[PDB]
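Student: Take a look at this one; I'll ask things after.
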Amino acid sequence: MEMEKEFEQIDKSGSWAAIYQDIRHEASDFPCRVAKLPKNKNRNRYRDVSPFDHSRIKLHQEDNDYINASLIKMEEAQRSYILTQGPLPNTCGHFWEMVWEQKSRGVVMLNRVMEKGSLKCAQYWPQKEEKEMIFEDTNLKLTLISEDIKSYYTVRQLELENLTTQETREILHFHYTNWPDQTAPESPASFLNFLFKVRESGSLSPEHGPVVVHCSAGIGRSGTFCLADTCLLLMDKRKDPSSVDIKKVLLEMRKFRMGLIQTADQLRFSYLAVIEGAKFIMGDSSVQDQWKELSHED
Ligand SMILES: [Mg+2]
């Protein structure tokens with residue numbers, strides 16, 4: 001409600017760049033001494049994007065415990081996410097180890113492997129059923145079980161086997177294929193249709209570990225997805241949208257991972273997605289079918 005009024009005022013004032021910037025000036029600053037250790041240089045995709053020491057995910061095999069990943073633990077919303085960079089050729093083992101050790105059930109991928117003529121993420125999951133991936137270092141096996149390709153996202157069913165214990169888990173892979181970096185999605189509708197497929201799958205249930213979310217750096221598009229979901233869940237818990245302050249939620253998220261939400265436009269989009277998603281949250285069940293038609297999944 002008041003979230004809507006604020007939105008109209010920022011737009012009628014053009015002050016999104018200012019609003020976004022003072023968010024950056026206010027954002028938490030914590031050390032990342034582990035990420036900056038020389039032995040970990042080749043484990044970071046971007047020199048300037050590192051996990052805080054206090055919230056980083058530790059790998060459990062006791063050689064080197066480092067992976068570029070953060071646990072976003074939203075206390076009030078009672079949802080946790082793991083935000084991580086797109087795996088590098090040499091960290092795909094670590095990535096699936098993290099998935100196993102943290103008991104995650106879903107992976108949300110918000111980037112493509114090639115973006116703007118460069119490799120922004122490694123090909124970390126198998127593309128054909130008959131060629132499984134085995135990660136020798138971490139003792140994990142990854143089979144592609146099935147794949148549902150929609151117009152602007154793809155959902156995949158993967159089998160992850162701990163080759164040590166021979167225990168196997170189903171991992172759901174949710175892959176937004178439509179979303180270039182630094183831009184907002186085309187409409188909130190396709191974005192929300194995707195967020196709500198993730199929600200409906202149970203991958204966000206507290207019975208499982210934290211969902212793993214990544215783009216290339218794991219802050220821009222990944223932060224957009226996480227902020228929208230948490231704001232929606234918050235106003236759902238109170239059934240009082242009036243009381244959700246998106247900026248204060250973003251700044252709480254930024255206590256756990258630097259740089260979440262990378263442009264002013266992504267901030268403005270987050271407002272749009274939450275305002276629109278709240279129509280559903282507050283009892284208009286049929287707006288979800290209405291998002292599905294404007295998404296044009298073919
Ligand atoms: Mg891009």
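Placed from the backbone N, Cα and C atoms, the Cβ positions cover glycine too.
Okay, so Swiss-Prot annotates it like this:
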type: MUTAGEN; residues: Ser50 to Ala or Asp; note: No phosphorylation
type: MUTAGEN; residues: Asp181 to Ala; note: Substrate-trapping mutant
type: BINDING; residues: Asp181, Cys215, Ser216, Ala217, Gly218, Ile219, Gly220, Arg221, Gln262; note: substrate binding site
type: MUTAGEN; residues: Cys215 to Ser; note: Catalytically inactive mutant; abolishes sulfhydration
type: ACT_SITE; residues: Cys215; note: active site, phosphocysteine intermediate
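Mind mapping these onto the model and telling me what they sit next to?
Tutor: Packing around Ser50 (mutagenesis position) is summarised by its Cβ count: 22 other Cβ atoms lie within 10 angstroms of its Cβ, all protein chains included. Following the DSSP three-state reduction, the secondary structure of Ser50 (mutagenesis position) is coil.
All chains included, 18 other C-beta atoms sit within 10 angstroms of the C-beta of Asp181 (mutagenesis position). Following the DSSP three-state reduction, the secondary structure of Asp181 (mutagenesis position) is coil.
Residues near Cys215 (mutagenesis position) in space but far in sequence (CB under 8 A, at least 6 apart, same chain), listed by position: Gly86, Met109, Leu110, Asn111, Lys120, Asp181, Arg221, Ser222. Classification of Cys215 (mutagenesis position) by DSSP places it in coil, neither helical nor stranded.
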Student: Taking ligand 1 as the reference and 6 angstroms as the Cβ limit (strictly under), which recorded positions among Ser50, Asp181, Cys215, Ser216, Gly218, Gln262 are close?
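Tutor: Near the molecule: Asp181.
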Student: Cβ within 8 angstroms of the Cβ centroid of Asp181, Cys215, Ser216, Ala217, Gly218, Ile219, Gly220, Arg221, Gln262: which residues besides those meet this for the substrate site?
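Tutor: Residues close to the substrate site, other than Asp181, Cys215, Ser216, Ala217, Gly218, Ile219, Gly220, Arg221, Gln262: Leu110, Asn111, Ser222, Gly223.
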Student: For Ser50 (mutagenesis position) and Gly218 (substrate binding site), determine the Cα separation and express it in whole Å.
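Tutor: That separation, Cα to Cα, works out to 10 Å.
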